[PDB]
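J.: If you scroll down you'll find the structure; I have some questions about it.
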Amino acid sequence: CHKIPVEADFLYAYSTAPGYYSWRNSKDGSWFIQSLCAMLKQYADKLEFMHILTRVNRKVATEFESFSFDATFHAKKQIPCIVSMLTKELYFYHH
Amino acid sequence: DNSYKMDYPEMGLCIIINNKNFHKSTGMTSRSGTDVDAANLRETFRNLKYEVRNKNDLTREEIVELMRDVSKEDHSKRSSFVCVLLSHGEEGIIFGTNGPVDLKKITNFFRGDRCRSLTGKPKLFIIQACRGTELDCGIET
Amino acid sequence: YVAX
């Protein structure tokens, strides 16, 4: 009958891609979380969630890079990972 | 019906699990800076009108019990559900202060058939945690 | 900088 998948309507916003480390700044917080909060604050009253998360992806990918005395963890980058099983557009506002 | 109905009496809950201190046996060092994330999230979601609940340093068992209890609440008058996990992790795994727990185990409590009051409503899981040990060397633009 |  009128049924929907039990896995439908879930959105998993991962801070990084499958198999990768996720970066955090001891002073300012994680790259992903500070970016997510900034984009939600600036765009939640207008943009649909996926577009806000796409902005978070770009901010994390372009504005952050690690610095370490250990060459192994120095100058590394990060890209978040949006996994959507959503069936509709999501807006954090109402009309 | 192209957009989720977000005009219910409540936007919904925003559960933030902030794990900073872990048992030595795990070999995970204190996650310095996670409190800044937790506070930023709390304020951010507060402005979006969510009912924010912050929980600190929960064991793997406590995380499961919290998710179970939350999933058993009556979310009828809520438009959505949000859960943010801040901790160490591995692919498909999130760390309680005393050990790993599968993410699937956590999200299953909210399956469309297990949490009827959230069926058809957006369920968001924001995960700040490692998913392995690969490093992205990046490429010059 | 720390990895998670």
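Numbers run from 1 along the shown chain.
Header entry for method reads X-ray crystallography, 1.9 Å.
Using N, Cα and C of the backbone, Cβ positions are placed for all residues, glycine too.
Sharing the features that Swiss-Prot gives for it:
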type    : residues                             : note
MUTAGEN : A:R24 to A (Swiss-Prot position 207) : Abolished ADP-riboxanation by C.violaceum CopC
J.: Among all protein chains shown, how many Cβ atoms are found within 10 Å of the Cβ of A:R24 (mutagenesis position), not counting that one?
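T.: A 10 Å sphere around the Cβ of A:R24 (mutagenesis position) contains 29 other Cβ atoms.
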J.: Could you say whether, by DSSP, A:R24 (mutagenesis position) belongs to a helix, a strand or a coil region?
T.: strand
